[PDB]
Amino acid sequence: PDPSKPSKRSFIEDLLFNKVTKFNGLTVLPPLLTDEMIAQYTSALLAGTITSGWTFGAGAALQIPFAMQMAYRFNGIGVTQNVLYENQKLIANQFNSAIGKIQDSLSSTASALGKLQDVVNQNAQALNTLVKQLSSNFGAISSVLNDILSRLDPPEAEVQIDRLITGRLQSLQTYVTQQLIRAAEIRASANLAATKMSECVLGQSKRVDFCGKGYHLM
Amino acid sequence: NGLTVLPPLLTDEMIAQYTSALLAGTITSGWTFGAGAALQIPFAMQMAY
Amino acid sequence: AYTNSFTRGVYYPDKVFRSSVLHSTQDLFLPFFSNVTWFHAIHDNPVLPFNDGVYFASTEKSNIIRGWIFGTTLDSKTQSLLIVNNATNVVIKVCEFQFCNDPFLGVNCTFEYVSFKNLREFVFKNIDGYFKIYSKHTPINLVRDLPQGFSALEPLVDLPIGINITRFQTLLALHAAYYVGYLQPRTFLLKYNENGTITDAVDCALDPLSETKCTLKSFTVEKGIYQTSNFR
Amino acid sequence: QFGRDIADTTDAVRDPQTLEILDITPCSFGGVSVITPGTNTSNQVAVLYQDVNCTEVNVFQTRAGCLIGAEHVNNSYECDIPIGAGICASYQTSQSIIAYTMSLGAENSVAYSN
Amino acid sequence: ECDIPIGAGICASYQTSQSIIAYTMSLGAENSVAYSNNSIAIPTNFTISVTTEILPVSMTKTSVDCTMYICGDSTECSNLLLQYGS
Amino acid sequence: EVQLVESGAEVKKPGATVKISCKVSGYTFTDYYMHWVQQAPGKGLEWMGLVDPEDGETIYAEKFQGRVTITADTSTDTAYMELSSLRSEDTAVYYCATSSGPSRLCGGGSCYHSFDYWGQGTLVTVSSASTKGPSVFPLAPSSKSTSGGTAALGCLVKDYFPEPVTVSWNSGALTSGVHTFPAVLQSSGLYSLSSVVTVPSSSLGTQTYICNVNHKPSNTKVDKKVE
Amino acid sequence: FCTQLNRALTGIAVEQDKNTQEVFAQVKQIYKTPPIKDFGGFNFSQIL
Amino acid sequence: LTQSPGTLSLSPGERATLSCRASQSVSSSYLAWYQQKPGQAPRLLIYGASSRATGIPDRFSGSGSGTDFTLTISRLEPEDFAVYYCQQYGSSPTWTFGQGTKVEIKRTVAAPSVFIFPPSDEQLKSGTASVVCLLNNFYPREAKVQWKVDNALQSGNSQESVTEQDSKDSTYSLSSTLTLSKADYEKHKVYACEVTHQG
Ligand SMILES: *[C@@H]1O[C@H](CO)[C@@H](O[C@@H]2O[C@H](CO)[C@@H](O)[C@H](O)[C@H]2NC(C)=O)[C@H](O)[C@H]1NC(C)=O
Ligand SMILES: *[C@@H]1O[C@H](CO)[C@@H](O[C@H]2O[C@H](CO)[C@@H](O)[C@H](O)[C@H]2NC(C)=O)[C@H](O)[C@H]1NC(C)=O
Ligand SMILES: *[C@@H]1O[C@H](CO)[C@@H](O)[C@H](O)[C@H]1NC(C)=O
Ligand SMILES: *[C@@H]1O[C@H](CO)[C@@H](O)[C@H](O)[C@H]1NC(C)=O
Ligand SMILES: *[C@@H]1O[C@H](CO)[C@@H](O)[C@H](O)[C@H]1NC(C)=O
Ligand SMILES: *[C@@H]1O[C@H](CO)[C@@H](O)[C@H](O)[C@H]1NC(C)=O
Ligand SMILES: *[C@@H]1O[C@H](CO)[C@@H](O)[C@H](O)[C@H]1NC(C)=O
Ligand SMILES: *[C@@H]1O[C@H](CO)[C@@H](O)[C@H](O)[C@H]1NC(C)=O
Ligand SMILES: *[C@@H]1O[C@H](CO)[C@@H](O)[C@H](O)[C@H]1NC(C)=O
Ligand SMILES: *[C@@H]1O[C@H](CO)[C@@H](O)[C@H](O)[C@H]1NC(C)=O
């Protein structure tokens, strides 16, 4: 975390927040957790992982020195822990330098966030499509409800409004059906993300290529 | 009636050339070609691992 | 004689403000990079077809080109539109005129009305006989071709006159360049800027990149393969 | 003469007499969620007018909307009934419906040293 | 490498003077692993790599009220819409 | 079809002024803009200015502003240009051209500016020198001439002004194997060139040779023998 | 309606290449087996 | 305007590609290419960045995109021994030429044959001298002069030379003049010229 900021997100969390971007009964509800509450959970997962290793997943956070936690994490990939202690300056420089290159990647390359930006674009495209479908006639003499009610008396107006209701109801059913299929695709990604929090963050994963390419440390 | 079938990007021959590489890596180098470069190891010792 | 239209001769399709948006209209427009016939005032004012409608432009000294006549055969058998500018003043008539052998402004009227750097531009449409006139005027550096560029033509008049036009002719200051293009029904994608002026357009039938821009409703296209159309 | 939005409806208009330009904003609307402990616990309820400002409607404004009949408190409990934007509500101590910024968990400075 | 996919092993790219080219995609460099019954390779050093992974977790909580979307202020439409039930 | 027919070549001092002209045929002279364009010796071209041959409206390039002037006349179908307060760098080819054919007559059906046609190119020389006839020295290879060594043999034609010089061999009887180099302005500010025979003294036309050298601007003829 | 049907089928079709790519393209080099099959007695010839 | 290459050649029947470039201070379709055989006035070949002038061969072709605009000459011929110029124009009047590319067809390689003429006596009796060096029948069009007596004299500022002039042999030639006073020539006991080409 970064106390220099009004929401205390890390340096890398601020890059990730900068690199990602009608009222016809449309509304947008807020999330339950604010982005400051989300950043306070990621703070706690960081501060647990750094100060205590996997032990805050198993019970209370047992403190351990970070070089000794890293020596357990080496023993968990089958590399004898002395290989870390005897190379600690090198392994620390390789970590610090690799975190440097993450910033350079994210600062230069907005298309790194391509999965999250694609989800934002799919939602925006589906709303814009649902709103734009109000302009369509569906076979009524006008697509504007107030035209039909200014122009026509009720026995003839209802024949036009039934065509608009049928099209507007079918464009809602099309929108909601595709939001239900998209919500299930996001739910499968949230079930995966919750699994990687447990296994990669709160643990160390033996599962090959689950927690990045190479033998997982943390 | 406007129906069409688009071909896959990878031909069946390219798919069979990836399974060939996954076989040849697995046999000659064990799990190591997933983590790093393929490190050769005798297949008898890879099974002993 | 011919010259290229370039991207000249787009006009505001409807009486509506839009801003910071791309709107894909289909209307009678001058096709992009089409030819336009080129004529002279002097050193060549024959009757021309009107077809579905006309783009007319002139690069001129000052007020040598002064007006137009529109009808079928210009010979009193039916009503015929006349449009004139004299000094500051626009003048319009539609009478069953018998026009001269060579009509010029020398230096049954069912409708009548009044109101080296010069490019005049105009568009004339006569859908259902409603004579819609759009225009623009701009400074230019040289008077002997159309300039490569863009500026949208704004509405001036709608004459509800009902006439079945098939031919037209210009009128000019006898005691110097003018150009004619024909409209076609086309989808155009129009870039309305922050101030709600049209600043650019894509002719969606010009080339495959222009179909791609219109498929995406976007002037920038990212790298990829885009299914723009189905051919048959 | 008219402005336009995506729906083919008037975002703005020009007045036919004074010729000034008027925006159109739709009149304020939203959902009306009722926040309730179960009827088996109490018949008392709070009401959230979603996304409105409380001037349009024991009244409290939140980013979720105007919340009416819930007692705002500066304490922070586990989330009971979720309202949104970090606000939750519960039936608690004389018991009333309270509304509060939810607590994520007890804080812990882990006793780390090298 | 496959730049723009065309299909059936063909890809296209913009390359040198520049033109669009179309080619059969390469799957990767070929590598005969140096196998024999008595040879092993052991790494003498290592690299700590940090690799980013990005996952969608939620999406914007829209709600579209049916009656306000379909009808909007019309009582005439709102009454016709009740015939379509729930 | 179309023709642009320029003035003859011209010669001036630095600080003087020169006038160039171009008579035009094969199209209605008024209807295409008239242009003037310059080219230093063997270099890229540069534009000087334009005029409307219908109306006399003229505009000028920045590099020649104030030094240049342009006009045209519809009675004589002719364009004219002045370049004033000259320098040695104004030694160049100069061209009339046109740009704006309404039909690009015998050049294109639908038009887009560019240049339609060009004149033959007026040459100009600007130098400190004054008109002078050549000095001609006979020349032969190595330490004195030898009968087989004369596989090259020649003259040098030194310090003449202005151009042209033209050369022939054996009073015009010998053209076979003859070669003559480009006219170069030397450090004197006067032109010079060399001409050579590329065949040894083994023939009736080469057991002796003659450089027949001529300079039109002074009507000079020289018949310089070589051995 | 028609453009969002063409979009929905196209998103399915582009995904089928992603599905195939993520399964098989897990190998950065096209590894290949030696000329001599000295695998300690194991016989992969039916699967090679 | 930027133009490249400075000079270009390859075998007959092959291709040569030229580029012309600028800031967008001048306009895209208002771009044209001109051929010049040395000593003739130039001629328009391409206009509209892409159309041909009537009667110019179908093997000449223009194209461009964004900032980069090109002539490709194809099926190369002996006619192509000419300087080719782009030009570009804009709404603000500036008929603007490129740097020019000298095009050529590739030829048989040939080292220079070389000769030297010391002064004739009638030149020395005219109070003056000029030592002449001839380089001939060479390709590439690139041979160079160094005056010597017989050690070194090239640094004398009175030296001059023509450029690499073409010939009917399909090879190039030049001559150099080392001009001196009677006293300055008679100061040295022999005169020589030595030559660089493909080495
Ligand atoms: C293992 O590799 C690391 C680098 O990956 C080596 O440490 C570096 O060595 C180079 C060359 O001596 C130095 O320039 C760097 O400054 C060193 N540090 C880092 C962080 O790169 C290390 O010496 C290698 N050890 C072995 C076993 O060879
Ligand atoms: C590996 O297994 C195959 C059978 O699966 C063995 O047999 C194959 O190779 C022999 C080569 O001489 C042939 O004689 C067999 O007909 C052939 N069979 C088939 C179905 O292809 C093969 O010998 C085994 N290899 C070793 C080294 O034992
Ligand atoms: C222009 O023409 C009209 C035709 O009605 C005429 O009344 C007017 O006097 C003319 N002159 C000017 C300068 O308007
Ligand atoms: C006007 O209309 C009448 C209709 O009877 C016709 O006789 C007359 O010739 C028309 N006049 C002109 C000027 O065309
Ligand atoms: C938009 O309008 C403002 C105010 O008239 C002006 O300053 C600005 O230059 C305009 N911009 C464009 C791109 O037309
Ligand atoms: C309408 O009337 C008012 C008051 O007389 C006047 O200010 C306004 O300009 C008029 N508008 C039009 C469009 O005539
Ligand atoms: C019902 O409410 C009573 C108190 O009113 C409580 O004792 C009981 O546990 C509740 N039961 C359930 C299932 O909610
Ligand atoms: C609510 O309305 C009042 C008066 O317009 C205003 O001061 C206040 O800032 C508004 N707050 C919100 C969150 O809309
Ligand atoms: C609640 O907190 C605000 C500041 O956040 C303070 O003004 C107010 O007095 C507090 N009220 C109570 C009852 O704690
Ligand atoms: C333009 O006109 C020319 C003749 O001037 C013709 O050859 C060409 O096909 C036309 N091109 C277009 C795009 O209409």
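Chain E residue numbers are taken from Swiss-Prot; in order, the displayed residues are 661-676, 689-758.
Header says: electron microscopy, 3.0 Å.
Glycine is treated like the rest: Cβ placed from N, Cα and C.
These come from Swiss-Prot:
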type    : residues        : note
MUTAGEN : E:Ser673 to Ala : No effect on O-glycosylation by host GALNT1
MUTAGEN : E:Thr676 to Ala : Partial loss of O-glycosylation by host GALNT1
VARIANT : E:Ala701 to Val : In strain: Beta/B.1.351, Iota/B.1.526
VARIANT : E:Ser704 to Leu : In strain: Omicron/BA.2.12.1
VARIANT : E:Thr716 to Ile : In strain: Alpha/B.1.1.7
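Using a 10 Å radius centred on the Cβ of E:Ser673 (mutagenesis position) and all shown protein chains, the other Cβ atoms total 15. E:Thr676 (mutagenesis position) sits 22 Å from E:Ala701 (variant position), counting Cα to Cα. Figure note: comparing Cβ neighbours within 10 Å for the recorded positions E:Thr676, E:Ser704, the maximum is reached by E:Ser704. For E:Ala701 (variant position), the count of additional Cβ atoms within 10 Å of its Cβ stands at 9 [all protein chains shown].
A Cβ distance below 6 Å to any atom of ligand 8 is met by none of the variant positions E:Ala701, E:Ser704, E:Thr716. Listed in sequence order, there are no same-chain residues at least 6 apart in sequence whose CB falls under 8 Å from the CB of E:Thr716 (variant position).
For the recorded site, E:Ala701 (variant position), the DSSP three-state label reads strand. The distance from the Cα of E:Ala701 (variant position) to the Cα of E:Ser673 (mutagenesis position) comes to 19 Å.
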